[PDB]
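Starting off with a structure, shown below.
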Amino acid sequence: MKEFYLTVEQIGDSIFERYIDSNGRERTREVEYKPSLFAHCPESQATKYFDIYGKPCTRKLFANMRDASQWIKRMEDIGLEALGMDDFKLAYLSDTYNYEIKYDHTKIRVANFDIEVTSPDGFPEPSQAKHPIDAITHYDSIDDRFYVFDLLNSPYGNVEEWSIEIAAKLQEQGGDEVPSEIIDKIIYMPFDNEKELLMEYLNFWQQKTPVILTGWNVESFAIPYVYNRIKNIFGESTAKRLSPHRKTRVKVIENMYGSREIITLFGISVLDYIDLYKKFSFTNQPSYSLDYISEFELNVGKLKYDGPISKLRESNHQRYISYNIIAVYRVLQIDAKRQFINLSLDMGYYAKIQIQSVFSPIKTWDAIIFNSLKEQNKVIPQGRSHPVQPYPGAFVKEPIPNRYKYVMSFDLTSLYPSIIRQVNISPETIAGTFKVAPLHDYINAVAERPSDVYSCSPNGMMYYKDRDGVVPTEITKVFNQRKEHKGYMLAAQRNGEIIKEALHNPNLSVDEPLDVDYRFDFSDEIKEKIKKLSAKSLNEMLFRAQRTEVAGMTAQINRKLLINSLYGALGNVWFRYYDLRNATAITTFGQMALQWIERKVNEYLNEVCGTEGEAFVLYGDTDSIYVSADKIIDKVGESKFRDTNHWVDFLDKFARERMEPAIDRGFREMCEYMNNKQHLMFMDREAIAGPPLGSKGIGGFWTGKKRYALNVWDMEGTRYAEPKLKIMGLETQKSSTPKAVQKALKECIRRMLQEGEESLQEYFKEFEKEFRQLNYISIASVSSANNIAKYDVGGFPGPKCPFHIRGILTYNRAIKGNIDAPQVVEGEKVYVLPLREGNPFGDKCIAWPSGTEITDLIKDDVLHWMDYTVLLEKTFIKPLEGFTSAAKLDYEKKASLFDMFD
DNA sequence: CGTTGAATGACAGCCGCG
DNA sequence: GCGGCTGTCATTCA
């Protein structure tokens with residue numbers, strides 16, 4: 001096995017790295033790394049190094065890393081560019097590992113932990129740790145063991161031990177139902193005093209120091225707390241042992257509302273799962289508690305329990321510890337799904353960066369590019385600060401609010417990355433500017449062709465067409481690698497079919513699973529001997545067939561992740577290759593594109609229908625366009641279709657056969673018009689929607705920009721068994737919308753699209769009749785609870801106090817007396833409910849923690865003094881109205897038509 | 001925290017009005 | 001009271 005790195009850090013004049021060596025042994029070494037940078041020199045000084053612009057550069061080998069930056073700042077003082085990799089860790093890595101890293105996740109120690117802390121006087125502050133740490137569950141991927149630490153005596157109680165026999169038992173028997181999978185992997189350890197404990201823990205830590213440190217919210221609590229507790233009880237020098245280099249930094253993160261701090265453990269990679277999840281889950285959630293996120297993906301959350309956590313240790317210390325074990329285990333199961341940890345490992349190494357830098361697009365690319373340009377003896381531009389200037393972005397069409405019966409949408413492929421390639425945009429391929437006519441002039445093709453020599457963007461930029469720029473080259477490489485890997489994947493899929501049938505009726509022989517390369521299919525070299533193989537060979541082989549199957553997935557996805565982040569980085573000032581003009585070129589170019597094709601798609605449906613400038617493209621947002629199909633369905637006659645699937649295939653046919661080509665023809669003219677280095681604008685039919693043939697349903701409708709709904713039957717070719725609702729923007733997607741409502745509205749919409757007004761009306765009349773019977777939380781609202789401070793003058797409403805916050809403060813006004821109440825921290829979400837004026841809370845609204853019941857204390861007061869009328873009205877009716885007006889329908893019989901004017 | 005630019009829509013507060 | 005703006009606070013397409 002080729003050796004790889006685990007972690008790396010720079011402390012003073014040296015590099016501290018942890019890594020696996022040629023023999024799977026984790027070592028750690030200090031290195032007096034001598035960096036190198038560069039400055040522009042005289043061409044007559046024949047060198048082998050050149051910046052991306054072409055100018056010759058001379059290497060500056062430094063004595064140590066201080067001189068490096070001491071020079072970098074000294075160069076900044078003289079006014080001359082200092083080129084090269086300043087993040088010496090990055091360089092160090094490229095240098096120390098110059099080849100493709102192949103790692104063995106099995107040698108990388110990945111710890112996952114959680115701690116419990118009994119506190120009567122409110123939520124325990126991590127930067128204070130005023131209370132004792134009374135439990136710790138710390139799982140380790142190496143040993144595949146859960147190491148538990150139970151405190152038996154604290155100012156808050158003295159308890160028996162935790163019984164694993166009981167923990168295994170069933171709920172109805174008195175157990176905690178800790179899962180059989182982990183029951184043999186637990187390792188209990190009780191202690192007499194906190195000190196006895198922490199000290200053992202701190203000690204167990206060194207015995208098995210983590211490389212990748214994860215767990216839920218462990219970076220803003222578990223770690224900060226444990227660090228500070230130990231510090232307070234033993235002092236900073238004891239706490240710092242928490243770092244394998246005994247170096248820690250109290251990095252202060254001044255949020256956009258207030259502040260809180262996190263501890264930096266040099267020599268460790270903190271990948272807090274909540275954040276890992278938040279970036280790669282791709283889906284907003286009304287709550288990010290491990291509880292909500294666990295039910296959401298495995299059908300079960302954390303252990304349930306009677307009474308408040310505040311007293312769970314005393315009253316039932318048994319559950320309390322099982323609970324702490326189950327929590328560390330939910331995360332482990334979620335990851336068993338998402339693979340986010342693995343993804344990270346993969347990603348980070350492909351780019352040769354500190355694993356946790358994965359959370360950063362700017363840093364991953366900077367790295368990827370650097371290693372590339374390095375391989376070919378080129379030096380990277382020096383980064384430079386630039387005023388943060390806002391530039392234009394995507395083009396969103398103002399949709400005419402209406403219902404649209406048949407819609408067909410096509411989407412441009414990787415628009416932004418693609419544009420960079422076709423126009424060849426890069427800091428060093430800028431050939432120059434050109435007089436610029438209005439954007440519409442270039443959309444109707446009535447504008448003087450920009451340049452007859454260079455590649456062009458509608459914002460006045462011109463790029464060379466001979467040279468292939470650094471940026472586009474790099475995307476194209478990624479773009480290829482992906483198709484490449486997703487090529488080794490589509491392969492294992494065929495061998496998972498050839499081997500699947502080899503188990504329908506296996507033979508009997510003393511054979512071993514043949515050695516092939518599932519990345520590349522079978523021919524005769526091994527496709528032949530697929531019958532004499534025993535029944536034992538056939539099954540162990542298919543275990544080694546799909547093991548790779550996923551291998552591709554991981555790469556193709558990390559590749560897709562990069563493809564998609566690139567623009568963002570390019571648009572970010574802290575980026576090395578950032579450029580305002582290039583940013584605007586990209587953006588402005590797609591503006592032209594999307595609307596140019598709009599013109600083309602509009603002129604082609606007008607011919608094939610002999611119509612008078614009918615506006616076929618009803619809406620388009622960024623890289624896609626929705627087409628009204630009505631006029632097409634009528635050329636054939638809506639009554640000449642055997643059923644639904646009939647007219648769909650019709651459209652699908654028309655799409656591919658006639659339209660796609662009309663488009664490629666178009667985009668090709670445009671590529672010529674701008675004189676780009678390469679035609680890469682490719683659109684694909686995406687969705688096909690309309691109501692169920694024969695029904696009174698309307699099929700779809702638009703409220704306005706970013707707000708519409710469709711009854712789709714076929715997405716990119718995959719036909720559905722039952723129509724599927726694609727709802728965007730509407731409150732049914734609004735995480736802050738009640739649930740009894742995020743439901744109805746949804747039904748309402750569906751009844752609207754496949755049934756029709758008659759339906760909608762009946763439902764509504766019901767959901768309005770039986771409204772007074774819903775579970776308070778079901779009909780409650782949501783939102784982020786920020787700046788709670790800025791508006792609570794004496795605990796009362798001040799100036800411009802939002803509806804949710806001024807509700808939170810009617811809440812404080814209710815829980816001021818019982819500290820066993822759950823005060824709401826700033827940053828998190830909070831449910832809300834109106835109040836039938838003339839009540840206790842002497843106000844308007846009362847809020848509280850999202851995903852949490854409302855305290856018994858004040859729970860049964862609300863549940864009698866809450867306004868339905870005003871609640872129904874504002875969270876269901878108000879928005880429905882907005883819905884049905886656009887679709888031009890009525891949620892309730894006998895209306896006055898005139899009501900739609902002015 | 002981490003990586004853009006367009007766009008809704010729930011509310012709080014003035015302003016202009018015999 | 002009530003319709004426009006302008007302006008925070010929240011969320012979300014692509």
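Using the three backbone atoms N, Cα and C, a Cβ is placed for every residue, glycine included.
Feature table excerpt (Swiss-Prot):
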{"type": "BINDING", "residues": "A:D411, A:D623", "note": "Mg(2+) 3 binding site"}
{"type": "BINDING", "residues": "A:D411, A:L412, A:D623", "note": "Mg(2+) 4 binding site"}
{"type": "BINDING", "residues": "A:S414, A:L415, A:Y416, A:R482, A:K560", "note": "substrate binding site"}
{"type": "MUTAGEN", "residues": "A:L415 to M", "note": "No effect on base selectivity"}
{"type": "MUTAGEN", "residues": "A:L415 to A or G", "note": "Decreases base selectivity by several hundred fold"}
{"type": "MUTAGEN", "residues": "A:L561 to A", "note": "No effect on the ability to recognize damaged DNA. Increase in probability of nucleotide incorporation"}
{"type": "MUTAGEN", "residues": "A:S565 to G", "note": "Increased incorporation efficiency of correct dNMPs; when associated with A-567"}
{"type": "MUTAGEN", "residues": "A:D621 to A", "note": "Drastic decrease in the efficiency of incorporation of dGMP"}
{"type": "MUTAGEN", "residues": "A:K706 to A", "note": "Almost complete loss of polymerase activity"}
{"type": "MUTAGEN", "residues": "A:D714 to A", "note": "Complete loss of viral replication"}
Specify the nearest of the recorded positions A:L412, A:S565, A:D621, A:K706 to A:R482 (substrate binding site), where nearness means the distance between Cα atoms.
A:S565
If you count the other Cβ atoms within 10 Å of each Cβ, which of the recorded positions A:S414, A:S565 comes out on top?
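Max Cβ neighbours within 10 Å, all protein chains included: A:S414.
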Only counting partners 6 or more residues apart, tell me which same-chain residues put their Cβ under 8 Å from the Cβ of A:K560 (substrate binding site).
A:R482
State the three-class DSSP label for A:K706 (mutagenesis position), counting H, G and I as helix, E and B as strand, and everything else as coil.
coil
Of all the recorded positions given, A:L412, A:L415, A:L561, which has the fewest Cβ neighbours within 10 Å once its own Cβ is left out?
A:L561
Compared by Cα position, which of the binding-site residues A:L412, A:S414, A:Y416 is the closest one to A:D621 (mutagenesis position)?
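Checked the binding-site residues A:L412, A:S414, A:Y416; minimum Cα distance to A:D621 (mutagenesis position) goes to A:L412.
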Would you kindly give the Cα-Cα distance separating A:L561 (mutagenesis position) and A:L415 (mutagenesis position), rounded to the nearest Å?
14
Given the recorded positions A:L561, A:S565, A:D623, A:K706, A:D714, tell me which ones have a C-alpha lying within 10 Å of the C-alpha of A:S414 (substrate binding site).
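Those close enough are A:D623.
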To the nearest whole angstrom, state the Cα distance for the pair A:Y416 (substrate binding site) and A:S565 (mutagenesis position).
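Approximately 10 Å lies between the Cα of A:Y416 (substrate binding site) and that of A:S565 (mutagenesis position).
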Report the largest Cα to Cα distance, in Å and rounded to a whole number, among the residues A:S414, A:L415, A:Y416, A:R482, A:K560 that the record lists as binding substrate.
17
Which of these recorded positions is closest to A:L561 (mutagenesis position) if you go by CA atoms: A:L412, A:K706, A:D714?
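Closest recorded candidate to A:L561 (mutagenesis position) by Cα: A:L412.
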For the recorded positions listed here (A:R482, A:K706), tell me which residue's CB has the most neighbouring CB atoms inside 10 Å.
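Its Cβ has the most other Cβ atoms within 10 Å: A:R482.
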Starting from A:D623 (Mg(2+) 3 binding site), work out which of the recorded positions listed here (A:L412, A:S565, A:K706, A:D714) have their Cα within 10 Å, and give them in sequence order.
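Checking Cα-Cα distances against A:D623 (Mg(2+) 3 binding site), the recorded positions within 10 Å turn out to be A:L412.
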Going by C-alpha positions, which of the recorded positions (A:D411, A:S565, A:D714) is nearest A:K706 (mutagenesis position)?
A:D411
Compare the Cα of A:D714 (mutagenesis position) against each of the recorded positions A:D411, A:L412, A:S565 and report the nearest.
A:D411
State the Cα to Cα distance, in Å, between A:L412 (Mg(2+) 4 binding site) and A:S565 (mutagenesis position), rounded to an integer.
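Roughly 17 Å, rounded to the nearest whole number.
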Do me a favour and check the Cα-Cα span between A:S565 (mutagenesis position) and A:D411 (Mg(2+) 3 binding site); whole Å is fine.
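Their Cα atoms are separated by 19 Å.
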Over all shown protein chains, what is the count of other CB atoms within 10 A of the CB belonging to A:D621 (mutagenesis position)?
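Looking across every protein chain shown, the total is 17.
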